[PDB]
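Here is the structure we will look at, set down as structure tokens.
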Amino acid sequence: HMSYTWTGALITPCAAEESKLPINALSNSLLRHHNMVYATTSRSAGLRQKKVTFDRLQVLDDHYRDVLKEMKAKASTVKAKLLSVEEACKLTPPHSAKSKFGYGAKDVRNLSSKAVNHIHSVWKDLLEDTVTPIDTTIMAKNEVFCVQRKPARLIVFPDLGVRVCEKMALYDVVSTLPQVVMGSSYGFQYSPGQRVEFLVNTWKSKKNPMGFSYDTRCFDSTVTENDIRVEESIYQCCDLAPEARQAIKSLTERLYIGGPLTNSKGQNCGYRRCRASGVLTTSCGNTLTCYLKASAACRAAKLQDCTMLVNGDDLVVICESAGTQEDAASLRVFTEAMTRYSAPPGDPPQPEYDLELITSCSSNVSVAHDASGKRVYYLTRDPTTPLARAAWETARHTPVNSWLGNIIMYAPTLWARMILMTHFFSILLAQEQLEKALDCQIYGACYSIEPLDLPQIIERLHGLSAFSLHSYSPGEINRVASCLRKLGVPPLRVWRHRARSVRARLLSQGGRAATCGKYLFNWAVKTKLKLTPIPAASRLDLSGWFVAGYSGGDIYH
Ligand SMILES: COc1c(/C=C/c2ccc(NS(C)(=O)=O)cc2)cc(-c2ccn[nH]c2=O)cc1C(C)(C)C
């Protein structure tokens with residue numbers, strides 16, 4: 001029951017890859033320890049192949065089937081619709097990988113006759129054949145990190161015509177089913193502010209709270225044929241059109257269960273028998289499976305009043321403590337049950353008794369004060385990876401601007417406000433690119449955002465307090481300051497000095513640029529302005545934001 005079989009053919013790149021941090025005239029103003037930053041390339045794909053390849057054994061008990069029966073009962077209340085070809089076409093990212101059949105993502109988006117005719121033939125083939133394995137491309141992802149080197153992660157995706165078909169059959173399912181099945185435990189329905197609120201309320205709801213995060217080692221490869229057929233049985237509980245039931249059965253049998261792996265040069269690399277990382281159902285499938293195995297493992301471990309918070313393969317559990325030593329034994333039983341379900345741990349879970357010490361989705365809860373001095377909980381993270389990625393993005397244009405996603409999602413943080421905002425607004429001002437729409441990702445979905453709209457977006461997600469937070473925790477300040485020395489980033493005092501200049505430069509431009517100066521950099525001046533709601537913020541169409549997760553799902557809004 002191997003996750004993969006391999007032929008020995010290499011996982012090949014599509015273009016020239018860089019691993020060393022590119023340097024330009026702006027690099028040193030952000031980060032001096034250049035050797036600390038690197039990008040993963042296809043060159044390390046061979047090491048990843050070794051890591052993701054293993055036998056999976058599954059032992060399914062009554063706790064597993066009990067939880068699954070409960071999930072199916074909630075899934076049976078979902079009604080889902082088929083998207084038209086045109087609706088699914090418009091969800092395609094403009095720079096999505098081109099089809100092998102003579103058309104690209106722009107042809108799909110423009111509803112070109114050639115693209116639409118091929119998509120209709122792919123749809124007809126899904127309905128008429130529910131057996132033939134569908135071809136997939138295997139590629140090494142190019143992602144940036146700080147040292148202490150990770151081998152490249154792999155992406156496995158079917159052809160563009162198939163991806164549009166996945167959307168038609170399952171977009172509405174993967175968008176609506178997880179919240180119905182898991183209720184408040186589904187993490188992707190929350191903005192960062194709502195996530196904090198859920199975590200704090202859950203922690204407060206326990207007499208003696210204990211919490212842990214569970215890290216499954218190589219989650220996609222732990223996903224078995226059983227798991228994928230179980231996911232399909234959940235999707236089939238929905239009230240669906242008969243053509244959608246047939247397409248979902250066909251996509252499960254031909255694509256989701258497994259299939260051949262083809263490199264960028266057209267060679268057969270091998271065969272997958274686990275979760276594909278680049279399909280529409282990756283996020284929803286991972287969330288349902290992680291929640292199912294974890295809920296059953298919570299029952300097997302006799303964990304008391306377990307509240308789960310699940311986002312794909314990321315899991316946080318908050319429960320009632322039975323004292324430190326019993327909690328430690330309980331987590332070892334939880335881990336044993338997860339292992340039997342084919343979800344073994346990477347790092348062993350650690351019980352926590354301070355909400356701020358739990359790391360989930362690479363983040364933790366922290367506290368600052370608003371302008372009235374009131375304590376305000378917000379989400380932050382170690383800024384090492386956002387800063388290494390910001391350094392790369394300082395010298396190279398990339399398809400996804402992590403700096404923009406990080407300013408949006410981490411706007412209340414000390415590090416996103418003082419460093420990311422200051423640095424990228426300085427660069428954009430100098431290039432007169434404040435109005436240029438840039439691509440970023442939020443919960444795996446692609447968005448095209450104009451940096452000039454950042455004050456309005458931040459206000460809608462985090463509220464006006466994101467522009468007034470101060471008196472950050474000693475722990476948070478020290479982690480940020482430690483990260484800056486480690487990477488050779490100028491200290492916060494330099495950033496405050498630079499921000500006064502950036503703020504003045506933005507105010508000089510007037511209009512939307514002045515609003516950026518006013519709201520984003522009010523922290524930098526001694527004579528603070530009283531910030532009031534932005535009228536443009538109410539007009540923002542933030543629908544489609546914080547509904548579901550779409551990592552690897554080829555979704556654009
Ligand atoms: C839910 O946690 C997040 C997440 C979580 C993302 C996430 C988590 C798990 C997975 N797993 S999978 C492959 O199986 O779908 C996939 C994506 C992402 C961001 C984020 C940061 C910057 N730019 N874009 C973003 O989406 C911020 C937060 C916080 C702030 C709410 C903690």
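Every residue number used here counts from 1 along the chain in the order it is shown.
Structure determined by X-ray crystallography, 1.9 Å.
Cβ atoms are placed via backbone N, Cα and C, with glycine included.
Copied from Swiss-Prot, the annotated features are:
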{"type": "DOMAIN", "residues": "209-327", "note": "domain 'RdRp catalytic'"}
{"type": "MUTAGEN", "residues": "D215 to C, G or N (Swiss-Prot position 2639)", "note": "Complete loss of RdRp activity"}
{"type": "BINDING", "residues": "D215, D313, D314", "note": "Mg(2+) 2 binding site"}
{"type": "MUTAGEN", "residues": "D220 to G or N (Swiss-Prot position 2644)", "note": "Complete loss of RdRp activity"}
{"type": "MUTAGEN", "residues": "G278 to D, L or R (Swiss-Prot position 2702)", "note": "Complete loss of RdRp activity"}
{"type": "MUTAGEN", "residues": "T281 to V (Swiss-Prot position 2705)", "note": "Almost complete loss of RdRp activity"}
{"type": "MUTAGEN", "residues": "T282 to C (Swiss-Prot position 2706)", "note": "Almost complete loss of RdRp activity"}
{"type": "MUTAGEN", "residues": "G312 to A or C (Swiss-Prot position 2736)", "note": "Almost complete loss of RdRp activity"}
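Summarising the environment of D220 (mutagenesis position), the number of other Cβ atoms within 10 Å of its Cβ, over all protein chains shown, is 22.
Missing segment of 5 residues between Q148 and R149: the endpoint Cα atoms are separated by 7 Å. In terms of DSSP helix, strand and coil, the domain 'RdRp catalytic' (209-327) has 53 helix, 32 strand, 34 coil. Listed in chain order, the extra residues whose Cβ falls within 8 Å of the Cβ center of the Mg(2+) 2 site residues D215, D313, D314 are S213, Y214, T216, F219, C290, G312, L315.
Within 10 Å of its Cβ, the residue among the mutagenesis positions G278, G312 with the fewest other Cβ atoms is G278. Recorded residues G312 (mutagenesis position) and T282 (mutagenesis position) have their alpha carbons 8 Å apart, per Cα-Cα distance.
In terms of C-alpha distance, the listed recorded positions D215, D220, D313, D314 place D220 closest to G278 (mutagenesis position). Proximity to ligand 1 (Cβ under 6 Å from any of its atoms) holds for these recorded positions out of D215, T281, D314: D314.
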